[PDB]
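Novice: Once you've had a glance at the structure underneath, I'll fire off some questions.
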Amino acid sequence: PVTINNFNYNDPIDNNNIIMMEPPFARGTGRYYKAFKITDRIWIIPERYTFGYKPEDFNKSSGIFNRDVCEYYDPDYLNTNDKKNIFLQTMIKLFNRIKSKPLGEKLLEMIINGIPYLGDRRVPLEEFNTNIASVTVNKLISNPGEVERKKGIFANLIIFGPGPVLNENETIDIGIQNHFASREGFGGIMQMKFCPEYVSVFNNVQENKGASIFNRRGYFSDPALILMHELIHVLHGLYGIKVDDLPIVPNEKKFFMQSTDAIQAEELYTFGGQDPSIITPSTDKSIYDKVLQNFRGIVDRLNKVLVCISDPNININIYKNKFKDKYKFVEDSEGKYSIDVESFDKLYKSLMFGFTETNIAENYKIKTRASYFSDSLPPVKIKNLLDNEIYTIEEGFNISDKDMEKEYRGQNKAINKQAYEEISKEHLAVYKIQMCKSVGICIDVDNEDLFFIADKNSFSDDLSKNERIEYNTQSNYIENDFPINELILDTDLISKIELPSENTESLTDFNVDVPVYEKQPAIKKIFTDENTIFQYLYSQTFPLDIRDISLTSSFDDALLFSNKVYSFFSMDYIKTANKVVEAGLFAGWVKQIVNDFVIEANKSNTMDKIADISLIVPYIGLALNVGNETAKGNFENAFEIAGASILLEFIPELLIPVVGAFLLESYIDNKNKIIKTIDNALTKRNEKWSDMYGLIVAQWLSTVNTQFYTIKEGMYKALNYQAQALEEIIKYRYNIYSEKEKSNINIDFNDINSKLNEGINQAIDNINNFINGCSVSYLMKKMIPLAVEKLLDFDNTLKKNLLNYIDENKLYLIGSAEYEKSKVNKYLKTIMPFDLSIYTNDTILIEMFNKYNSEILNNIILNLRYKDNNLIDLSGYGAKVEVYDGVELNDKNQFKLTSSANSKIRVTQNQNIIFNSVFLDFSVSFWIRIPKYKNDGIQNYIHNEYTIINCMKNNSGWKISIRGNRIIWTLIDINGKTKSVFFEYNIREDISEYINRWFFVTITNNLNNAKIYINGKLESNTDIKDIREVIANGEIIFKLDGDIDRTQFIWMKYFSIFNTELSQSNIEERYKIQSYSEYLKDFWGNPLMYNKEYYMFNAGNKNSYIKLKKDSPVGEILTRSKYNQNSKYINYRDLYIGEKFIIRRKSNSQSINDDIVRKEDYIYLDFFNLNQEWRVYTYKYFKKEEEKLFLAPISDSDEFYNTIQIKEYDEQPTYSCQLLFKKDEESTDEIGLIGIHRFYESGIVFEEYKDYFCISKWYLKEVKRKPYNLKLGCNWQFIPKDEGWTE
Ligand SMILES: [Ca+2]
Ligand SMILES: [Ca+2]
Ligand SMILES: [Zn+2]
């Protein structure tokens, strides 16, 4: 257990627990400090830490000590005895809170028992030397006013009050002659400057501070955790493992990069959480090796220590026993000490990954910041930690009794205001970057607001070094994890070995290095004419002395005029916000503009499924103009083209080393050693893949995810500035009114702000999901593949290396050189899949990753789309696409392959995507339009198979071919085995739903089957279990290849590939998504057009057509003529028959050239009666359910309706459309729909039934039924002449 002593500042000096100490940095001169022993080996000195600081620096100035901290200055803190006593009682309370739980008590016990070794690097191996500044510190015994008598004492930790900056707590170690005992295995007296009252503040991005913008946001820290964070550094220093290694250094070559001190891995380990992931496995092992090496030195010393010359009274055995337990060394029955690898591993991991701020916060239910790399806010002052109504030892601020245990409400600034006070900004100093334009307007930007981007030098290149493989050689993995539960329940973690007495000989050698600190300018002026995130956010603010503003979409005007504020919301939102109205209409207006704000913010949930993008926040570019000029042009378009990369302010140069070669050790005659060597080389190869992935994650987290964090914060600020601007306008407009008018204006300012905040929170959630998806996207598509390339290259080089090794050792292996030759082939075959959870256990990160992987659209490894008269891959993996001259492209994403040699597309796929191995798992989807057979060429049509898409590599791969009315999918494994699955449509149907008409194809492959889906429906299945390895990432050639007629061609659209098997459900959805359009289609599936001749088809009367009756103004319905020749293979009904209709637009006298017909458009349905253009009419006064349509010349009669509204009542994909007659555009008076009706005719000579072109009200209710009745007589399709259909 740990005992926390009690005492008051004014208690008498007793030379035991209350002394006059000579601090280490005093060099044995100057005054002494009244120090109090709060626990064994731990002292508290309630005074300011002045070592290395100028007295005037305690005053707030125009300078700062740290570039990344909102520094609070207060020279009077601790300037009175009573203040000193309050500090003591507070420290006592924090220590009690700390030991209030096993984990904290153990942290304290480890620290108390982790006494520094008696000596350092300069001390001979055979000696203990207590006469050094890192081991002994002096206390003055003699009477006041005379240093005549002093005594020495051993100590582990001395905690002082704060230095100039109150909120800048720090743990300092003792360096002597340029070296640090605490960094070389020995350990040394540790010091700390700490302040319990002025604590840090933080707010989570992915969260919300009570979801109240207009209110105080963020959470304040629990000083006990802040203290335990420093105690962890102390712990590392005491055990001499606070080593220095390759640090994370921020890139600072650009004006938008955040400047900060180099960050050592020990700092990141101390914080825990995701931060250890920023330290590559390479550096993790480097640091581990240095510590182990340090411990080897100490263990050697224990085996050689013979005497303590500095203190004759030191009991050698007592200390050897203590140090043995401190470092967990083992000793044989003779007393010989050695390192036990298992115990060292557990101690090391406990100290580096067990005791972390993150782990401790979780255990104590204390909320803290998500990461070391998170924006720092201004600190707040805790009113009274000594008041149990505000802070207790058991629960800190989160007192369940005050209903503040849940959701850390006790630390919430918006909720627990009685616990703290804001700090006077006058006493705060903040490092700012002044961005001046070459003229000159300047904008100040806090350093914290810039992008933190780790420089390439931050990462180790150890992977490029060679490795010797031997029968010995084993793997090396350091899990940045330690089960906190075993630590808390560990029986031998805490020492039970006697703690040596603290009294010793007074120190006489005061040699020590004393740090010297100095402030630097708080403002750094730079020049740039760029208008990026900082300028854009700035343009959204207004001075405090201005109260009348107006919104504007003009960024430039907003910068120029102080009464102009920039807005990235709609033109309409902006106009309404600037609208001035009468008092009686103000409440109405407030409701309107506020509602508009919510709508605008909610556009953050915009979908873009047709472009294969589920979520897109359209206004991000306009809001920040971050990255590559995202404020210009259409952001959504730019994103579809370049993806996540366009939002990055800077594209990092990644460190991706060529993996070093393996040197296999020769073992002539030894069969086992040789075989073991081979195995060890294989496993070692896996360590390389994993380490490479770890190197990638580290860079992603510190160079890319940091940039996206800045963007998320930027959007939070942007949205808030917008709400604030609207709030400013509303207040102004309201206050222009007189008191009398205001009394009659029904406005609730708190409901308004509530409405706004809610809209903002909803927006922020969408933006968070959007950005995280972008960040993961960049990792998976722009980083991992470049590592895979090097790793694959490594595998190859290693492959020949091993086989050649099994070669030179063929004899010594005998009848086995074959068994292990295949062993090598199959091993270097299956590659390591990337799993983020292996490199971090951070919930937020893991969830981001899993979400990404649960989105089928991220499985797209090829997506050919039209852009600027060219086809390019938008999957994000950068496939090279060569479209040759003979291919015809249009902006409808349709491309045509002809019989010409130059009608071809060459696609070179990305070779670094896990596509192959395990069992063949991928899908291919595309739309296709295949022309009808030439009647006089039916034999060749059904006989000649021709390839259209071929993808082979080493005579293995896949292809899509066509033989007449059959489309074929063929696989060929590495051995030559071939399997096929096909879809064949009928060519004897009166009306085919496939011939020369656009339809959707989807082929999926799993280890068992090959399936072909047509328009979402499964059509064919083939068992492909026998098929082995199938190389599918070779070049893809789009080209008609075979014995084709020179008239043969093929149209294709939306070609894409997925590296997984699509479900029937995914396919049906893709089908509906790619079928969608605002316009109607024609019979062939192309967009319906105005001013284009069309024959009419009726889905309810397939074999019927309309013809103007010779004797009357009606359309009689006749039977379609048919294929007349004698081929047994074909049959169809003629399509180019009946009247030639043409659709004319009703509105805008923009003439009659041509155009796209959209749903709900009002039209005139006309047709050609010889040299005249006639029209389709409906007599206005019929009382029956239906009537024959009236066909006549163009004219305007009050007796006939002439306007038609083209409709689409079907919710599912179809090329049919419906035609409605309404009383007039505005009314909701429906006359009926155009269809076909059967009439009975009985005349003097003929008796029979005849069908006529009609209008019926009966259809009105029918088109509502679900599922949609495709057989309804009101379903029509327009058929224009097409080269793909000849009759
Ligand atoms: Ca690490
Ligand atoms: Ca302005
Ligand atoms: Zn720290």
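Swiss-Prot numbering applies to chain A: residues 2-440, 444-1291, in that order.
Cβ from N, Cα, C; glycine included.
Okay, these came from Swiss-Prot:
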BINDING   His230, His234, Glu268  Zn(2+) binding site
ACT_SITE  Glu231  active site
BINDING   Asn1025, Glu1189, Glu1190  ganglioside GT1b (d18:1(4E)) binding site
MUTAGEN   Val1118 to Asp  Greatly decreased binding of heavy chain (HC) to host SYT2, whole toxin about 200-fold less toxic. Significantly decreased binding of HC to host SYT1 and SYT2 independent of gangliosides; whole toxin about 100-fold less toxic
MUTAGEN   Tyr1183 to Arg  Significantly decreased binding of heavy chain to host SYT1 and SYT2 independent of gangliosides
MUTAGEN   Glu1190 to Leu  Greatly decreased toxicity, heavy chain has decreased binding to synaptosomes, binds less GT1b
MUTAGEN   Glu1191 to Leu  Increased binding of heavy chain to host SYT1, no effect on binding to SYT2 independent of gangliosides
MUTAGEN   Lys1192 to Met or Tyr  Decreased binding of heavy chain to host SYT1 and SYT2 independent of gangliosides
MUTAGEN   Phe1194 to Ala  Greatly decreased binding of heavy chain to host SYT2, whole toxin about 40-fold less toxic
MUTAGEN   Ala1196 to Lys  Greatly decreased binding of heavy chain to host SYT2, whole toxin about 1000-fold less toxic
MUTAGEN   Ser1199 to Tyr  Increased binding of heavy chain to host SYT2, no effect on toxicity
MUTAGEN   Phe1204 to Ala  Greatly decreased binding of heavy chain to host SYT2, whole toxin about 30-fold less toxic
BINDING   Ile1240, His1241  D-galactose binding site
MUTAGEN   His1241 to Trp  Greatly decreased toxicity, heavy chain has decreased binding to synaptosomes and dramatic decrease in GT1b binding
MUTAGEN   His1241 to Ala  Decreased toxicity, heavy chain has decreased binding to synaptosomes and to GT1b
MUTAGEN   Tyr1263 to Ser  Greatly decreased toxicity, heavy chain has decreased binding to synaptosomes and dramatic decrease in GT1b binding
Novice: Roughly how many Å lie between the Cα atoms of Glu268 (Zn(2+) binding site) and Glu231 (active site), rounded to a whole value?
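Specialist: Between the Cα atoms of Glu268 (Zn(2+) binding site) and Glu231 (active site), the distance comes to 10 Å.
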Novice: For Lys1192 (mutagenesis position), which DSSP three-state class applies?
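Specialist: Strand, per DSSP.
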Novice: Rounded to an integer, what is the Cα-Cα distance in Å between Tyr1263 (mutagenesis position) and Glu1189 (ganglioside GT1b (d18:1(4E)) binding site)?
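Specialist: The Cα atom of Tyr1263 (mutagenesis position) is 10 Å away from the Cα atom of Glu1189 (ganglioside GT1b (d18:1(4E)) binding site).
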Novice: Need one number for the ganglioside GT1b (d18:1(4E))-binding residues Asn1025, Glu1189, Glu1190: the maximum pairwise CA distance in Å, whole number please.
Specialist: 49
Novice: For ligand 3, pick out the recorded positions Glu268, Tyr1183, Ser1199, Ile1240, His1241 that have a CB under 6 angstroms away from one of its atoms.
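Specialist: Among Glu268, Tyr1183, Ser1199, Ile1240, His1241, near ligand 3: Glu268.
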Novice: Among the recorded positions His230, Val1118, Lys1192, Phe1194, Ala1196, which ones place their C-alpha within 10 angstroms of the C-alpha of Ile1240 (D-galactose binding site)?
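Specialist: Within 10 Å Cα-Cα: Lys1192.
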Novice: So the entry has no coordinates for 3 residues flanked by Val440 and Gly444. How far apart are their C-alpha atoms in Å?
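Specialist: Output for the chain break: 4 Å between Cα atoms.
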Novice: Just to verify a number: CA distance, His234 (Zn(2+) binding site) to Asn1025 (ganglioside GT1b (d18:1(4E)) binding site), in angstrom, no decimals.
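Specialist: Spelling it out, the Cα of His234 (Zn(2+) binding site) and the Cα of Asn1025 (ganglioside GT1b (d18:1(4E)) binding site) are 64 Å apart.
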Novice: Say you check the Cα of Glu1190 (mutagenesis position) against those of the recorded positions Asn1025, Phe1204, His1241; which is nearest?
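Specialist: That would be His1241, nearest by Cα distance.
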Novice: Hey, what's the Cβ neighbour count for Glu1189 (ganglioside GT1b (d18:1(4E)) binding site) at 10 Å?
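Specialist: There are 12 of them.
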Novice: Inside 10 Å of the Cβ of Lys1192 (mutagenesis position), count up the other Cβ atoms and send me the figure.
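Specialist: Result for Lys1192 (mutagenesis position): 20 neighbouring Cβ atoms inside 10 Å.
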Novice: Cβ neighbours within 10 Å, counted over all protein chains: which one of the recorded positions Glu231, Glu268 has the most?
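Specialist: Per the Cβ count, the most surrounded site is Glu231.
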Novice: What does DSSP assign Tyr1263 (mutagenesis position), in three states?
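Specialist: Its secondary structure by DSSP: helix.
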Novice: Near the Zn(2+) site, what residues other than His230, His234, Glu268 in the same chain have a C-beta no further than 8 Å from the centroid of the listed C-beta atoms?
Specialist: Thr172, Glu231, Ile233, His237, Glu267, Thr271, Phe272, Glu358
Novice: Measuring CB to CB from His1241 (mutagenesis position), give everything in the same chain under 8 Å that is also at least six residues away in sequence.
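Specialist: Result: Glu1190, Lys1192, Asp1255, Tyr1256, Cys1258, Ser1260, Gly1277.
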Novice: Under DSSP, is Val1118 (mutagenesis position) helix, strand or coil?
Specialist: coil
Novice: Measuring Cα to Cα, how far is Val1118 (mutagenesis position) from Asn1025 (ganglioside GT1b (d18:1(4E)) binding site) in Å?
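Specialist: About 50 Å separate the Cα atoms of these two residues.
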